[PDB]
Amino acid sequence: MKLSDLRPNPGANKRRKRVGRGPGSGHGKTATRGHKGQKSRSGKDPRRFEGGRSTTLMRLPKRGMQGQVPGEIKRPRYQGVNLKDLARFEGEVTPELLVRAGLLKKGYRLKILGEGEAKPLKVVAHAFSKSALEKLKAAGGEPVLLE
Amino acid sequence: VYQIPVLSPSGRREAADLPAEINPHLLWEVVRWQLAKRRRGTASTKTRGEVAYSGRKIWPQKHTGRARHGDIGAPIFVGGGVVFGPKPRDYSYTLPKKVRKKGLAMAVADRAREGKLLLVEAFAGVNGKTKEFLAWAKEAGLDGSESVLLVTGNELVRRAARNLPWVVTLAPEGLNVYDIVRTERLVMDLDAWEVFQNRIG
Amino acid sequence: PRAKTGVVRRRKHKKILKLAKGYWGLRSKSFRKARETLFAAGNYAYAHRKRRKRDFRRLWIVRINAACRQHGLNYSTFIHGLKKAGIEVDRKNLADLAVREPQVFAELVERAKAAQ
Amino acid sequence: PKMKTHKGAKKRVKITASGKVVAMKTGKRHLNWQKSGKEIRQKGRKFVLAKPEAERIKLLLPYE
RNA sequence: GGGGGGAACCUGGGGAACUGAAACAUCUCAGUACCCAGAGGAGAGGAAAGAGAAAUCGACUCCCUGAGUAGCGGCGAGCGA
RNA sequence: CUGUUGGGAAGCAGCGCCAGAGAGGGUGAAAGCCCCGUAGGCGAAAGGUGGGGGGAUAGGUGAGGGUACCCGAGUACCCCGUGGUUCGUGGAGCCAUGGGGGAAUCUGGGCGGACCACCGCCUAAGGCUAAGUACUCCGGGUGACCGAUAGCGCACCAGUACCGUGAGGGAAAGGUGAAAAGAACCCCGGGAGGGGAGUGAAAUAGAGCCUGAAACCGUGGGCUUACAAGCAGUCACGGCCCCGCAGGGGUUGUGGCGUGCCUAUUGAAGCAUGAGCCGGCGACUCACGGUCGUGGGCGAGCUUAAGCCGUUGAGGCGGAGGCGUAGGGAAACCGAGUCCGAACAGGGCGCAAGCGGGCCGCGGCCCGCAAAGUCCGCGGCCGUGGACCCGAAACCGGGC
RNA sequence: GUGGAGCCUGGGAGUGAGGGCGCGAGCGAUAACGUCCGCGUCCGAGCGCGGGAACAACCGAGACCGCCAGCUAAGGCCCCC
RNA sequence: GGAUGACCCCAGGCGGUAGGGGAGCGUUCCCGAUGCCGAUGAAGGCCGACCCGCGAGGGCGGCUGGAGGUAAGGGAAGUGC
RNA sequence: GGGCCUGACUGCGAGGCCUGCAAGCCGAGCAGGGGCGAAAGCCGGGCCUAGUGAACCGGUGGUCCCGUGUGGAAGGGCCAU
């Protein structure tokens, strides 16, 4: 395997579409922009703009709390993980040991959740849902609850 | 698991565990990334506001019978700036470590799969001098009919091999798929062979 | 890097200009002028190719018709005669006959009055 | 430079779990006497925006 | 001792409009362009009457992130810790 | 080094050699070994630097008890007018302060987003402080940078010529050859120029100089043309010239046919736009985001950023962080559910995982194959920037 | 009824000045190469080809290329032809 | 049919502006390159009635030119008037 | 024409009309609590099709959902208007 062999698979590299470069191309003259009018010009935001009529968005009404200065309130937050996700572990499970595993995102208080089979496991968590608690306290799990 | 010709004074002798199949595309994606990140990207041009001329309307919008123009920096002028000309950029991008890891892996694998790989215990009487290296390479089946990536942390051996045209030298932390693919024959230390396997662990 | 026009344009221009040798004045001197004649030359050669097939047939039919009124009957009759006869010698060759081999044509004329 | 989330959207719309765009029914912010309780009751419900326009609003929210 | 000069770079004292908002005045462009004064090989900042919720941190600058988050906003365009 | 072809060898051939140096450039062409170099190494009396080494000096250092002396004033603080911050008057604090009022010295004061109470934080109204940062006139190094319409405006005696009263504007213009060997002398000529001679490998390399395209102008040759009607061509046949020896090439007498190109348009040969002709320059890009598609990597996971180390076209480390793994709700919250509701009706928005093949006494659960996802490459499109290129009338600032 | 039919999901569009003709109406004057709708068509994009003297849209006919072969459409068959 | 782009047979489609898509050509530059072509002549220029390709083009030959050129396969754009 | 009455209900809403969007329109049925009826049953305004106004910004009532270190409070949210 030398240099002249190194080749990218079919369609791994593909030609650009070069417009405005002669009739046979496609693609020439107008350059796929049709005839006249802004959009053919060099240069309006079509996600929002709608022609001077009141937009689709701006006629919808606002909902709920927008928050005000000095902005967002620090309260604790809870990420759930599902009993099924607890599957790969043996012995004791903490939030710490959940993060460093990529199940529980950092700075999130841990809340065990229902979906899945309770494993007879010591699980240390900031919170348990109902059917999570029952399930565990029935497969012989040990639901330590910290603060 | 590959049987690799090691080279000791105490006999030739043969075990590797290197990738089974070789992805050529993956090999390619690394090189590309290797040759792309080393780009200078010092190609530049001047926009029409970067061009040294004024911005005075050379002649009236109307009634001259000449066409309409603003300043002469307009790219439409021979004086003018270039339109979408090169600006210094950075062709570097971050190739997924795994891919790098697999390429080194697959690059060496391919080569070994061709009995072009040769590990050595040490380097006979090479103590710096280029002829000293010649000697040794001859005794090892390295006549310069084939081109060699010679990988060793041994400063002295690299110095001896360096000025050869058919040799590309390299400390082991420097191993890389391109310098492998360039060269016909890979030749390494045990001591380099280790760091190599450590790179792919 | 920069890819200046360099060599390309001149060459595409000569190609056309060589294709335009013969034409009157600028049509054979000016590239642009060359291109415009060649476009026209283009369609004409197509259009007249198709047309050449029907220029010769009209001629054959003229030539035959004359030879036919020598033996006392008209092209339209005669042709009807052939079809009835079951003679399908194309009128390219009908023509040739009428001018190279009078006798055979004269044979063909009789089979034609015959089958009528 | 990175897109900015349209706050005007963010503040009157939620993208669902399956990718639909949901908003409050219009029609009850005032002028509400003389409207049936049927009307009012229903206008209290979140609805799903026709697909053509759901897609646009979805591009105003690139970081949801 | 000062005075004057110096391509940019810096701090300060002043400070637009085109334009964007498919009009426009709040908004935007922007504390940008520019004018002025001063500094220097850098300049500014700098040892908490700080941060803000952790029984926390511990000067200032600068980079990545936080984050187009919090919020700001004819809750428009947009602005943005 | 030698031969060899050549004007010239570094080409080709024979036999050698150096290499910590086979980067590059010169030499009559194509040189490791001829030249300048290159790897590796050495070097300053003088001046500058000296953030590294050392030396010195300034300067610096406790505990309890008691006293209540001091702890930065037109300040803090409050009100009025503003500015800064994400904060546009907003529930508007905080920081700065033009106006008015105007304290206290630790049981003092400011702050933690109006205010209050707790609980905490910090000590305003004096000042200095390296480094990490920005820039690039200047030196050097390197380019998937340009190569004389390019690249700076300037490769050249260019901020010049020239233009403008001035601020200010602002060009064009590079090449004989290896070596001037730059063409003695003679001949036509007032000169210019030219013919010989001479130099040269080459002189349509002769200085108005490498290559020497096209428009354009001539000369000579072939075919053709003075009863002919035209977007100039095409088809056919014919004659004359040419190359050759069933064929080609050139031309065109006659016959058929035939409304330029572009643009703009319902519609253009159009008496609608643009174009004298030729040459050169000229317009869908890039960055960061986004969204599909796609080639790959890995997959309940995937990926690093800045940095650090290494390299001197070698890569590695760095898990901060981001995206994914759960949703629903304005939110508290609850959670495979959740919101509305009195509901254990009804409804909105959510929730179900692959395909195997086998071992074993029905899946126990392996094992493979595939995939959520994600990372990079590629491409299409979108956002933000001048965003395909050229063009206003104008607005504003500072100058003349 | 297997067709460049159809339905579903997504990427990319252009288009949003039409026009003539037949027919149905409104307007107009049982005017206009008029105007405004409906059904259809063709030009647009078939100013390619035959007819119609000429001639986008009337008749005929949807041109991948070549042929000095044949049948035809509309239209024609006195000479131009 | 064969066994997956290898060709053969048979049938059908192949007017076309905006426009969508697909396959190519050529220009500059990088890897390939301490290589290969090169004074027994590079690039470039002028010819050609010759070869290959549907085509863009690519060869081959002659003249000029006198020092460069740059493959198979890939990469990147100041890429075709 | 009269009797009693407040269904000119509050939770919802299978399924449809219409429709580019946004809206507009019809609605049987389950639950709460009622009206009239002996009952079957009917009643979620008016014989029907016009009598209307998207968001933003505010006012009032309720709710007690957030409340910037904590308890409150300021201010917002939700339901109604």
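Note that chain B is numbered according to Swiss-Prot, with residues 6-19, 21-207 shown in order.
Header entry for method reads X-ray crystallography, 3.2 Å.
Just so it is clear, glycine is given a Cβ too, placed from its N, Cα and C backbone atoms.
The annotation that Swiss-Prot gives for the mutagenesis experiment B:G55 to A reads: Increases Ptase activity of hybrid ribosomes to a value greater than that of pure E.coli ribosomes. Increases binding of a tRNA analog to the P site. Taking all protein chains in view, 9 other C-beta atoms sit within 10 angstroms of the C-beta of B:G55 (mutagenesis position).
Here the residue is the original one, but Swiss-Prot notes a mutagenesis experiment at this spot, B:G55 to S: No effect on Ptase activity of hybrid ribosomes. No change in binding of a tRNA analog to the A or P site. In this structure, B:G55 (mutagenesis position) belongs to neither helix nor strand by DSSP; it is coil.
For the mutagenesis of B:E56 to A, Swiss-Prot gives this note: Further decreases Ptase activity in E.coli hybrid ribosomes. Significantly decreases binding of a tRNA analog to the A or P site. The structure shown keeps the original residue. Within the same chain, the residues at least 6 positions away from B:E56 (mutagenesis position) whose Cβ sits under 8 Å from its Cβ are B:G87, listed in sequence order.
For the mutagenesis experiment B:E56 to Q, the note given by Swiss-Prot reads: Restores Ptase activity of hybrid ribosomes to that of pure E.coli ribosomes. Significantly increases binding of a tRNA analog to the P site.
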